[PDB]
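The structure under discussion appears below in the form of structure tokens.
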Amino acid sequence: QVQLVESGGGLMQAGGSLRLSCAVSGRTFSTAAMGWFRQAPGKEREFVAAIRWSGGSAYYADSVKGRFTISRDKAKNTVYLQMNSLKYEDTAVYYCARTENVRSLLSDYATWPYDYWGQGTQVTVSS
Amino acid sequence: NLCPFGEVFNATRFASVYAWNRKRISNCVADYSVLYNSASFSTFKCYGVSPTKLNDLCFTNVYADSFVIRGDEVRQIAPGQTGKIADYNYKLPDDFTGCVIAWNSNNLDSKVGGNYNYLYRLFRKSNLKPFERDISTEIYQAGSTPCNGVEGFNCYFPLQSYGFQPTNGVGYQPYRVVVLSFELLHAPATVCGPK
Ligand SMILES: *[C@@H]1O[C@H](CO)[C@@H](O)[C@H](O)[C@H]1NC(C)=O
């Protein structure tokens, strides 16, 4: 079975930076893209960022552009989210997601479904 | 010393059409009757050659090219055809001599939720030459601005997944294709029919 495991969540003061990881095990060859999503209590889950597994081009939600960076290490089968300039509004459970669907248009990864999901890691931004 | 047609036709996994496999068949007895007497194929078209006459002939090499496309693209695996597959993925020459064999592989190549593992090339700067194979993943520069390997406006990834679900209409179901090519060189003719 394909497993996604997020790590790195915790309490951060606003203005700091935190890197999340998501390690993928099982099938490797088939990965088209990896995405990060987030969900605050009582709110809908929202797209944060996606990266094409081959080639590594990234696509960002407008609310994290200039602030968050998505990156991946193919050899370690791991995707990262570097969360710079943390805001109270970034407080949420962060979920990594995996798709094998290769789409020509990178922006498809903002709205096309992902078939594999992690358990989430909590990020809390205080002051 | 039976020719290993089994390794091509009965392979558990097939190639994506953009990255089509070629097997070189040489130094063996080719029992073509295993293929032409089979009920397992829906397409079996031989251009300027009869698989029954192949039993009487010797070649330097036989090539078996194999890949997966969707049902309504099988017609593009023929001389003089155009469309995304013939143009950008797998091209036969106008004067093709050889055989095109295809069968529905819905039972092997679809899965619930979609098998996306089979890709096609969607964009290319020019049409393929006959038997050309392009496996590049260079970002496609659709406009005047160079991409420098970064996707964005007018800068596209050139491949895309088939979405093979078992409930797809037959035109959107996966088909396995084998193309047989016959070659005579200035060298021993090592692939002979059982006669
Ligand atoms: C493929 O396997 C089947 C048995 O499962 C056999 O009948 C058939 O002849 C094989 N095809 C070739 C070309 O050897």
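What you see of chain B is 334-528, where the numbers are those given in Swiss-Prot.
The header says X-ray crystallography, 1.8 Å.
Even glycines carry a Cβ here, placed using N, Cα and C.
According to Swiss-Prot, the feature domain 'BetaCoV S1-CTD' maps to B:334-527, an assignment based on experimental evidence.
Residues within less than 8 Å, Cβ to Cβ, of B:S373 (variant position) and separated from it by at least 6 positions along the same chain comprise B:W436. A coil conformation is recorded for B:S373 (variant position) in the three-state DSSP classification, outside any helix or strand. The annotation that Swiss-Prot gives for the naturally occurring variant B:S373 to P reads: In strain: Omicron/BA.1, Omicron/BA.2, Omicron/BA.2.12.1, Omicron/BA.2.75, Omicron/BA.4, Omicron/BA.5, Omicron/BQ.1.1, Omicron/XBB.1.5, Omicron/EG.5.1.
Here Swiss-Prot notes a natural variant, B:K444 to T, with the remark: In strain: Omicron/BQ.1.1. B:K444 (variant position) falls outside any helix or strand according to DSSP and counts as coil.
One entry in Swiss-Prot concerns the mutagenesis experiment B:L452 to R. Its note says: Increased resistance to neutralizing antibodies. Decreases HLA binding to NF9 epitope. Increased binding affinity to human ACE2. Taking a C-beta cut-off of under 8 angstroms and a sequence separation of 6 or more, B:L452 (mutagenesis position) has the following same-chain neighbours: B:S349, B:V350, B:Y351, B:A352, B:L492, B:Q493, B:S494, B:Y495.
In Swiss-Prot, a mutagenesis experiment is listed as B:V483 to A, annotated with the note Increased resistance to neutralizing antibodies. Around B:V483 (mutagenesis position), the same-chain residues six or more apart in sequence whose CB sits under 8 Å from its CB are B:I472, listed in sequence order.
Around B:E484 (variant position), taking its Cβ as the centre, 21 other Cβ atoms fall within 10 Å, counting all chains. Among the natural variants that Swiss-Prot reports, B:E484 to Q is described with the note: In strain: Kappa/B.1.617.1.
Around the Cβ of B:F486 (variant position), the same chain contributes B:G476, B:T478, each under 8 angstroms and 6 or more positions distant in sequence. Secondary structure at B:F486 (variant position), as computed by DSSP, is coil. As a natural variant entry, B:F486 to V appears in Swiss-Prot alongside the note: In strain: Omicron/BA.4, Omicron/BA.5, Omicron/BQ.1.1.
While the structure shown retains the original residue, Swiss-Prot records the mutagenesis experiment B:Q493 to N with this note: Reduced host ACE2-binding affinity in vitro.
DSSP assigns B:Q493 (mutagenesis position) to a strand in the three-state reduction. With a 10 A radius on its CB, B:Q493 (mutagenesis position) counts 22 other CB atoms from all the protein chains. Where Swiss-Prot documents B:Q493 to Y as a mutagenesis experiment, the accompanying text is: Reduced host ACE2-binding affinity in vitro.
Within the same chain, the residues at least 6 positions away from B:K444 (variant position) whose Cβ sits under 8 Å from its Cβ are B:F497, B:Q498, B:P499, listed in sequence order. Secondary structure at B:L452 (mutagenesis position), as computed by DSSP, is strand.
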